[PDB]
Structures are given as structure tokens and as C-alpha cells.
Amino acid sequence: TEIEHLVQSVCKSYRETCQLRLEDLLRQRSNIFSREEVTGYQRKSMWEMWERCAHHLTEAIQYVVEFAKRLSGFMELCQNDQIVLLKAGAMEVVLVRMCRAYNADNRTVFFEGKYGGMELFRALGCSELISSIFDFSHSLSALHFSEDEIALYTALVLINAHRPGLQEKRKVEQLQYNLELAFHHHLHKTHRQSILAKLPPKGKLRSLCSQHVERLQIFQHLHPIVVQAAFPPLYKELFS
Ligand SMILES: CC(C)CCC[C@](C)(O)[C@H]1CC[C@H]2[C@@H]3CC=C4C[C@@H](O)CC[C@]4(C)[C@H]3CC[C@@]21C
Ligand SMILES: Cc1cc2c(s1)c(-c1ccc(C(=O)O)cc1)nn2C(=O)c1c(Cl)cccc1Cl
């Protein structure tokens, strides 16, 4: 029942930090930006669109940090390892979380109160990267991830003992094994083991997120936003 407790606690942390309620996201699917509203976004400066997106993304990261902090055993890891795991995984989790807010039927994402396609972001001049992010969401949406599946899978995105630079690898391994067991046990219970073969190849998420963060760093170098820094040890690793 320790494993059943872990599922409960991981799902609770997810529920408290998921940002956007699934029921809201699904209900709002019909609420789509008009051609006029799309043009409005496309006409905005690259730099205004950057400010908006950067602020949304830092907020998304911060919810992922809060998620991690409420995972059993995470706070008992040394700060070095906490940072190593967050620096490697927090944005990967954000990209995974996007799939909930993505509608495969019309290739739109929920953004600033309505659904819009990737063309909403034209002013940023990142069409290939953004298309790749949308495509990643388009792939994941075919899994029809449940909320508990997202919670358990994203916990594992973070708690990965293979990240270079861990000081107490065996401590991270122990957390990882318990989370893997929780996830696999849960899939068996719900007759959802079929998703295991369909999950992203790990390299895919890594390279996509690496390219994403690279682009965020470029924008930040050219036109830095001011961040409401909630987690100084992590902030210090990403900003300079
Ligand atoms: C490279 C960047 C300059 C441009 C990235 C453009 C994206 C891919 O077009 C970004 C912009 C805003 C981003 C979203 C901002 C906040 C959220 C809430 C979070 O809970 C899930 C992801 C989600 C829904 C993001 C998904 C990707 C987005 C939708
Ligand atoms: C793996 C991680 C990637 C990433 C993290 S963590 C953070 C972040 C944010 C806030 C805090 C905090 O203390 O409140 C700590 C960390 N920003 N970020 C970015 O890619 C990013 C963004 Cl979202 C916007 C502009 C520039 C950049 Cl570089």
C-alpha cells in the first residue's frame, strides 16, 4: 500500500500544480481565436510576443518546480541533485503538459483564453521550432493520456538517476524505482499498459526541449524579460 500511497501523493501534487483544469480545457475547445484576433497577434511585435510567451513559460516552469517539491523524497535529496534534476527536466515536463491543452482535431493550443494554431506565433519567426513543438503535442495527444498518466509520467521525466552530475545517484535511483513501480502498477490496474510502447523515445523529448531552451536563451539575450524568481538556486543556473 506504500505504492498506492505514492500514486495518491504524485497525483495530488499534480492536481495542485497542473495550472489549467482539464475540464476547463475540454469545455473551451469550441472557443477559438477569430481570423481578426489571429491577425492581431501576428501584427504584434516579435518582442511583445516574446515578453508574453516568456512570462507564460516561466510561470509554467514555476508550477513544475512546485510539482517536484511535493514529490515524496524530492526535498530530501541534496540541493545539488534537486537542481540537476530540475535543470534537466523542468522544461521537458512543460512540453509534456502542453498536450492536455492541445486539440489534435484542428491543431490548436489553449493560449491566453482561447485556442489558436501555430500561426498565432508568426511574429516570433520560429516557425520550424514551434511546428516541432506542436507536432510533439500532436504525437502525444494520440495516447489520450489520462490526468494520472500525465502525473506519473512527468514525475518520471524529472526523477531520472541517469542525469549527469548527480552527487547521490543511489538516492535518486530509490525514488525512481518507486515511481516506475507506481506508474507500471497503475497502468496494469487501469488496463492501460498499451501506452508504454507508444511513449516518446526519450531522445526525442531531450533534443526538442534542448532546442526550445536554446531559442529561449537567444531571445532572453537579445531582449531580457524580468522574472519573478521563486527558486533562486534554479534561476541562477538558467539566467545570467
Ligand atoms: C520558442 C518560444 C519563443 C515560442 C514557443 C511558442 C509556443 C510553443 O507556442 C508556447 C508559447 C506559449 C506556450 C504555452 C505557455 C503556458 C502553458 C501552460 C502549461 O501548463 C502547459 C504548456 C503551455 C500551454 C505552453 C505551451 C507552448 C507554448 C504555447
Ligand atoms: C529547465 C529550465 C528551463 C527554464 C527554467 S528551468 C527557468 C526558470 C524560470 C523561473 C525560475 C524561478 O526561480 O522562478 C527558475 C527557472 N526558465 N527557463 C527557460 O527556459 C526560460 C524561460 Cl521559461 C523564459 C525566458 C528565458 C528562459 Cl532561459
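Quick note: numbers on chain A are straight from Swiss-Prot, i.e. 268-507, in order.
If you're wondering, the header gives X-ray crystallography, 1.7 Å.
Using the three backbone atoms N, Cα and C, a Cβ is placed for every residue, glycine included.
If you check Swiss-Prot, you get these features:
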{"type": "MUTAGEN", "residues": "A327 to F", "note": "Completely abolishes transcriptional activity"}
{"type": "MUTAGEN", "residues": "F378 to Q", "note": "Completely abolishes transcriptional activity"}
{"type": "MUTAGEN", "residues": "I397 to N", "note": "Nearly abolishes transcriptional activity"}
For a quick check of understanding: among the mutagenesis positions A327, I397, which residue's Cβ has the most other Cβ atoms within 10 Å? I397
What is the total of other Cβ atoms whose distance to the Cβ of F378 (mutagenesis position) is within 10 Å? 17
